[PDB]
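Peer 1: Sharing a structure here in structure tokens format.
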Amino acid sequence: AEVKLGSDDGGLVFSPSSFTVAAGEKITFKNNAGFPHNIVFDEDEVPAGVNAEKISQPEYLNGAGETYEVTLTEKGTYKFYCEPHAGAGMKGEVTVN
Ligand SMILES: [Cu+2]
């Protein structure tokens, strides 16, 4: 799967926003035009077993085109979002199955 942070003209949003995947799918968050971006997993809505720090990447990133891979493998739902661009409504969700 490929997620572009920052639409080409829609503004700052997780593109796609929410999407289901298979346990073993590679999810790459690629910066498109809204850096620096940040992705953190709401440890308040993450499965009671999958750490939210191993997938999250608090390490800010102002690189153009830079990306971060993530491969979840536990049928469920993980709620993530951008804390800095949260003022715009940048959120993320993945339903593994
Ligand atoms: Cu962001």
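Structure method, as recorded: solution NMR.
Cβ atoms here come from the backbone N, Cα and C positions, even for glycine.
Swiss-Prot lists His37, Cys82, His85, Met90 with the feature Cu cation binding site, giving experimental evidence as the kind of evidence. The annotation domain 'Plastocyanin-like' is assigned in Swiss-Prot to 1-97. Under its natural variant entries, Swiss-Prot includes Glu53 to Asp with the note: In plastocyanin B.
Are these features on the surface or tucked inside, and what touches them?
Peer 2: With a cut-off of 8 Å between CB atoms and residues at least 6 apart in sequence, the same chain places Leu5, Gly6, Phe29, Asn31, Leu61, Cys82, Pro84, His85 near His37 (Cu cation binding site), listed in sequence order.
DSSP assigns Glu53 (variant position) to coil, not to a helix or a strand. In the structure as shown, the Cβ atom of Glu53 (variant position) sits within 10 Å of 10 other Cβ atoms.
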Peer 1: Measure the Cβ-based neighbour count of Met90 (Cu cation binding site), defined as the other Cβ atoms within 10 Å of its Cβ.
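Peer 2: Excluding its own Cβ, the number within 10 Å is 23.
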Peer 1: For the recorded Cu cation site formed by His37, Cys82, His85, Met90, name the remaining residues of the chain with Cβ within 8 Å of the site's Cβ center, in chain order.
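Peer 2: Other same-chain residues with Cβ inside the cutoff are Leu5, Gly6, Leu12, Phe14, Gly34, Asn38, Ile39, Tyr81, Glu83, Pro84, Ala86, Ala88.
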Peer 1: Among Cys82, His85, the binding-site residues in question, whose Cβ has the most other Cβ atoms within 10 Å in this structure?
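Peer 2: It comes out as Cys82.
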